[PDB]
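Chemist: Here it is, the structure, as structure tokens.
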Amino acid sequence: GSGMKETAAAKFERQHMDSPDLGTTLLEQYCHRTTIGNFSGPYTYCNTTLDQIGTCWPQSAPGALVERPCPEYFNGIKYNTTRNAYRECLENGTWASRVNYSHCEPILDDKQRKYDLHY
């Protein structure tokens with residue numbers, strides 16, 4: 001026998017959405033109140049921080065989670081989209097690895113765009 005199998009991979013074109021150097025705007029303009037770090041530490045709650053996702057999240061509570069997978073579980077309707085994502089907050093007052101949400105994009109109701117050219 002052997003011990004090697006099972007594998008897959010498939011991605012799509014993706015370089016960048018155009019942009020200058022340095023940044024025409026910091027992702028830490030100010031965010032929430034963000035007041036902690038040896039100056040104003042009330043509790044051991046989560047503090048304002050931004051991970052791989054520039055999108056900064058406002059302080060939260062420990063053992064909580066700022067998940068927002070889709071607006072409503074309609075399944076076949078016009079959504080509003082409110083920056084879906086899924087981030088949990090440890091009981092130590094920390095965020096997770098990095099927000100994520102791919103169980104929303106895929107829905108049993110979508111299939112448009114294609115176009116093509118023929119002689």
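FYI, residue positions are counted from 1 along the chain as it appears here.
Per deposition record, solution NMR.
Placement of Cβ uses the backbone N, Cα and C atoms for every residue, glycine included.
Below are the features I grabbed from Swiss-Prot:
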MUTAGEN   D51 to A (Swiss-Prot position 45)  Disrupts internal salt bridge and abrogates ligand recognition
Chemist: Translate the DSSP assignment of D51 (mutagenesis position) into the three-state scheme.
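Modeler: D51 (mutagenesis position) sits in coil per DSSP, no helix or strand.
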Chemist: Relative to the Cβ position of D51 (mutagenesis position), how many further Cβ atoms are located within 10 Å?
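Modeler: Around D51 (mutagenesis position), other Cβ atoms within 10 Å: 14.
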